[PDB]
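Undergrad: Following this message is one structure expressed as structure tokens.
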Amino acid sequence: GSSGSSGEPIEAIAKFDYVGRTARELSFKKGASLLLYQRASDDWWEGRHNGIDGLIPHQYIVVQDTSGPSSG
């Protein structure tokens, strides 16, 4: 409790098929489940994909503002 503001990871869903142009970024496909750890920038994110830590675009993903997974 009263831990902080940015703690546990955020489960985001790929908005559109994206391919990490560089090693830093990550390549995913619309629908693919992506985990978020921290917002690298206003147009980027910092999480992991298929076991790969890198950057994630905010234009090809939907940052869910819900605590925990949403069954269904």
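Each residue's number is its place along the chain shown, starting with 1.
For this deposited structure, the header notes the method as solution NMR.
Positions of Cβ are set from backbone N, Cα and C atoms, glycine also.
According to Swiss-Prot, the record shows the following:
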- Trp44 to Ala (Swiss-Prot position 765): Abolished interaction with ROBO1 (MUTAGEN)
- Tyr60 to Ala (Swiss-Prot position 781): Abolished interaction with ROBO1 (MUTAGEN)
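Give me the local environment of each listed feature.
TA: In the three-state DSSP scheme, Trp44 (mutagenesis position) falls into the strand class.
Under the three-state DSSP scheme, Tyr60 (mutagenesis position) falls in the coil class.
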